[PDB]
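Asker: Attaching a single structure in structure tokens format; questions to follow.
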Amino acid sequence: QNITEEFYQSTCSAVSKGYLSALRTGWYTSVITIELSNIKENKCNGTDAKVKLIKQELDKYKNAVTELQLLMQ
Amino acid sequence: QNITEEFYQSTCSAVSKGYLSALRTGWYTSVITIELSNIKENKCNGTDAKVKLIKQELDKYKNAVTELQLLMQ
Amino acid sequence: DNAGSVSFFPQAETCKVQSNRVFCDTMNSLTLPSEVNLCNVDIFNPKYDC
Amino acid sequence: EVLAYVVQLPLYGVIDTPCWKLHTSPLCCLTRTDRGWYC
Amino acid sequence: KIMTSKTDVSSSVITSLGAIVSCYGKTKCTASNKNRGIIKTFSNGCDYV
């Protein structure tokens, strides 16, 4: 144990001594990019023709990406 | 460029002039509702009868909704 | 302790503590003389107005 | 079977006012302490 | 409203478009550039970079 406490009755206060510091004086930036492992619709029919998981799952994404493209200006 | 800096040695301070503003003086509320596209359990048997995806997937939800219904008071 | 002087971070948000090691944000810190340390011992220390 | 939440947008009282921001540093020892944004 | 002090103090404060160097006392302040390295030492006063 490094850290200790002193109590001063003169001022009725207590100090907590024994800390080492790091004072932030600037920023370091980095540009991370990432790519989409894209799915190509597979053409053929499933058990239920009225169900296109792959298309909807992309429109779920596409439309999400679109909603973010609207926040930058 | 609009934004500039003036430096005063008299006071050892720096101004950043050239900003246009918006001061929030109230709130605008809106009541958004949304409905659940509900699934009806499909009665018949799958490869493993001990597995009821459709049921467990509703109870996963149901129970979330319930846990929220306990936060309003 | 900054170089020579003393930095004072008054909001509890801007300082993170781990173990025995503090990380503070200097964005809004105050810079005081090392003589503020004499305020803890005497409130009317004549070398600094506590 | 249906969820309803209240969104809360801000409304601005005044706009296109000129604003500014003050940083201050020791002067020797003075230190201005009215630091921040003025509008 | 000002904050006063009967002793020499030294620090810096980085502004929106630069920085402020309070160089006072026996302290040793300077301003480096990434390409050119140190391009200015500071005498006792409030300078803006």
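By Swiss-Prot numbering, chain C shows 344-393, in order.
Method of determination (from the header): X-ray crystallography, 4.1 Å.
Here the Cβ of each residue, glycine as well, is placed from N, Cα and C on the backbone.
Among the sequence features in Swiss-Prot, the mutagenesis site C:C358 to S is noted as follows: Impairs translation or folding of the F protein. For the mutagenesis of C:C367 to S, Swiss-Prot gives this note: Impairs translation or folding of the F protein. The structure shown keeps the original residue. Experimental mutagenesis at this site is recorded by Swiss-Prot as C:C382 to S, annotated: No effect on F1 and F2 structure and glycosylation. For the mutagenesis experiment C:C393 to S, the note given by Swiss-Prot reads: Impairs translation or folding of the F protein.
Relative to the rest of the structure, where do these features sit?
Answerer: Sequence-distant neighbours of C:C358 (mutagenesis position) (same chain, 6+ residues apart, CB-CB distance under 8 A): C:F352, C:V365, C:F366, C:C367, C:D368.
Within 10 Å of the C-beta of C:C367 (mutagenesis position) there are 18 other C-beta atoms, taking all protein chains into account.
For C:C382 (mutagenesis position), the same-chain residues that are 6 or more apart in sequence and have a Cβ closer than 8 Å to its Cβ are C:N388, C:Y391, C:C393.
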Asker: Measure the Cβ-based neighbour count of C:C393 (mutagenesis position), defined as the other Cβ atoms within 10 Å of its Cβ.
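Answerer: Taking every protein chain into account, the count is 11.
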